Amino acid sequence: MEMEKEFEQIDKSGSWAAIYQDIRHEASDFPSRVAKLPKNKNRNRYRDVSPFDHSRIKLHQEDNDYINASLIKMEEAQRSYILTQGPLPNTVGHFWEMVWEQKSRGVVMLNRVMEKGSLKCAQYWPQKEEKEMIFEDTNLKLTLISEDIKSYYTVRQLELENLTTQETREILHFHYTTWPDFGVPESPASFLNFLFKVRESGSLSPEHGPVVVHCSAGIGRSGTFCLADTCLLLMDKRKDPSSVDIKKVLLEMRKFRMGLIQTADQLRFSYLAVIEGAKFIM
Ligand SMILES: N#Cc1ccc(CNC(=O)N2CCOCC2)cc1
Ligand SMILES: N#Cc1ccc(CNC(=O)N2CCOCC2)cc1
């Protein structure tokens, strides 16, 4: 079926939970043996969210190459994304090592450091120009260059220096600051505006490594971001945009990381975002 009218048909019939449970039943199951090794317990935020072995990102290290991060490669759309958990106190150096080694231009953050009164990820970037951060375990230096605070999101320019080689690179930090502590946003308008700002920066384009996107677990809000982006790109590429099947795209993405889209409300919000976004594109 088309999307907008399939949407109204699920609303009127109140069957979002049944649609979402079908997706969960059909989703791929692949091994994640490296994630579960005992030496990696303090590298995982949640025991039930792990990268598959076949698609995990490897650190360029011989001691321990593990990080909770996955490469999502969308062949027809010609987009790639790295989805990862919010960094932990003992993985902030690994996080920036990955950004460096994978040649990413941008980092997309969809959570606040504290939500619901609890810490959802480490403070992993510097908050003042004159107070830089040094990650001694991976030999990297990180400096805040500039910050632009808007009503729904903040964009930061960061300088990442490989201290072994003295090479430097400019990284863009796109921080969506207004996702509610509970539920999903009422309108997709600010989330779409944010997506378009990431796109306009070049961070999603083939001349760079894959964008790094995270929330707390790296599957819920993060899944919504890449699902909406890929669906809108396919609607632009194809002769028949009504042929784009958001459930099929989500199942394809779940071949590369488990659990993408965590609730039926997140599924409905993804439909809403693609529907409204397709009208603005034209
Ligand atoms: N990029 C991309 C991309 C990702 C997932 C899908 C899922 N759809 C799919 O398998 N089909 C079957 C054959 O053509 C119609 C849609 C398609 C494209
Ligand atoms: N290449 C690049 C690039 C650099 C920085 C940004 C973010 N903007 C920023 O730092 N400011 C400073 C305060 O007023 C103006 C905007 C985006 C792209």
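This deposition comes from X-ray crystallography, 1.8 Å.
In case you wondered, yes, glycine gets a Cβ from its N, Cα and C as well.
On its own chain, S50 (mutagenesis position) has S32, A35, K36, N44, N68, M258 as residues at least 6 apart in sequence with a Cβ closer than 8 Å to its own Cβ. Record note (Swiss-Prot) on the mutagenesis of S50 to A or D: No phosphorylation.
Experimental mutagenesis is annotated in Swiss-Prot for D181 to A, with the remark: Substrate-trapping mutant. Annotation note: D181 (mutagenesis position) sits in a coil segment as assigned by DSSP.
The Cβ neighbour count for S216 (substrate binding site), using a 10 Å radius over every protein chain in view, is 21. Residues annotated as substrate binding site in Swiss-Prot: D181, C215, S216, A217, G218, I219, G220, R221, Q262.
What Swiss-Prot notes for the published mutagenesis of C215 to S is this: Catalytically inactive mutant; abolishes sulfhydration. Around the Cβ of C215 (mutagenesis position), a 10 Å sphere holds 27 further Cβ atoms from the protein chains shown. In the three-state DSSP reading, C215 (mutagenesis position) counts as coil.
The annotation active site, phosphocysteine intermediate is assigned in Swiss-Prot to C215.
Listed in sequence order, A217, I219, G220, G223 are the same-chain residues at least 6 apart in sequence whose CB falls under 8 Å from the CB of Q262 (substrate binding site). In this structure the residues listed as binding substrate are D181, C215, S216, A217, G218, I219, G220, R221, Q262; their two most distant Cα atoms lie 16 Å apart.
The binding-site residues under consideration are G218, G220. Their Cβ neighbour counts within 10 Å are lowest for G220.
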